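Trainee: Provided herewith is a single structure, encoded as structure tokens, for subsequent inquiry.
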Amino acid sequence: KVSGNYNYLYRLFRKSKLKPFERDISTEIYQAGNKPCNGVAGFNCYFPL
Amino acid sequence: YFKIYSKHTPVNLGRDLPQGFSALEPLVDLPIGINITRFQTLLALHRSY
Amino acid sequence: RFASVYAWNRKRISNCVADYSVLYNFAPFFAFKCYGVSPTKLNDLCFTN
Ligand SMILES: *[C@@H]1O[C@H](CO)[C@@H](O)[C@H](O)[C@H]1NC(C)=O
């Protein structure tokens, strides 16, 4: 795309390892840091996709 | 490939788990691709005795 | 006493024990977009300079 093909997403942050041959579709927020993450998505919160 | 090993009984006499040997014969399977969380069952609640 | 944008102020860093876990509370971090490398896992990489 001339601007960018924003149709593909890749997961970056996961809790732990991954077994062979499974899928992990989960539209969540990464509960990092001490403060309870509430979909803030700012610092200490991360959108895994 | 859901395992469904099963077998019918010829000579059950109505008592809890009679002693003996009898194997099981698979019928069919199905791929799933998910992981394990819990289990639950339910019978036909429209009639029970 | 930070410098200007056209003549920015540099810094050299060499053999040192680095822990990127002390700056998070020191500044508000309105913007915390680092490079594409995993921002969460930064305490497991070794470099020469
Ligand atoms: C494994 O099962 C748990 C139980 O609910 C679930 O939360 C988790 O998402 C499952 N793993 C994957 C990779 O989906």
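Using the numbering of Swiss-Prot, the residues shown for chain A are 444-492, in order.
Cβ coordinates come from backbone N, Cα and C, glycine included.
Straight from Swiss-Prot, here's the annotation block:
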VARIANT   A:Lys444 to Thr  In strain: Omicron/BQ.1.1
MUTAGEN   A:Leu452 to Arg  Increased resistance to neutralizing antibodies. Decreases HLA binding to NF9 epitope. Increased binding affinity to human ACE2
VARIANT   A:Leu452 to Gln  In strain: Omicron/BA.2.12.1
MUTAGEN   A:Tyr453 to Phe  Decreased HLA binding to NF9 epitope. Increased binding affinity to human ACE2
VARIANT   A:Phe456 to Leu  In strain: Omicron/EG.5.1
MUTAGEN   A:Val483 to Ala  Increased resistance to neutralizing antibodies
VARIANT   A:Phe486 to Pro  In strain: Omicron/XBB.1.5, Omicron/EG.5.1
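In the displayed structure, how are the listed features positioned relative to their neighbours?
Mentor: A 10 Å cutoff on Cβ-Cβ distances gives A:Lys444 (variant position) a total of 6 other Cβ atoms nearby, all chains included.
Every protein chain shown contributes to the tally, and the Cβ of A:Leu452 (mutagenesis position) ends up with 9 other Cβ atoms within 10 Å.
Taken residue by residue with DSSP, A:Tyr453 (mutagenesis position) is part of neither helix nor strand, so it is coil.
Cβ-based neighbour count (10 Å, all protein chains) for A:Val483 (mutagenesis position) stands at 12.
Note on A:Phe486 (variant position): other Cβ atoms within 10 Å of its Cβ, all shown chains, come to 17.
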Trainee: If I take the alpha carbons of A:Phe456 (variant position) and A:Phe486 (variant position), what is the distance between them in whole Å?
Mentor: 14
Trainee: In sequence order, what residues of the same chain, 6+ apart, have a Cβ less than 8 Å from the Cβ of A:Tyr453 (mutagenesis position)?
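Mentor: Set apart from A:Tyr453 (mutagenesis position) by at least 6 residues yet with Cβ under 8 Å, we have A:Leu492.
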Trainee: For A:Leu452 (mutagenesis position) and A:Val483 (mutagenesis position), determine the Cα separation and express it in whole Å.
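Mentor: With distance taken Cα to Cα, A:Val483 (mutagenesis position) is 20 Å from A:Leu452 (mutagenesis position).
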Trainee: Can you filter A:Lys444, A:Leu452, A:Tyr453, A:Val483 (the recorded positions) down to those whose Cβ is less than 8 Å from some Cβ in chain C?
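Mentor: Of A:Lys444, A:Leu452, A:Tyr453, A:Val483, none lie near chain C.
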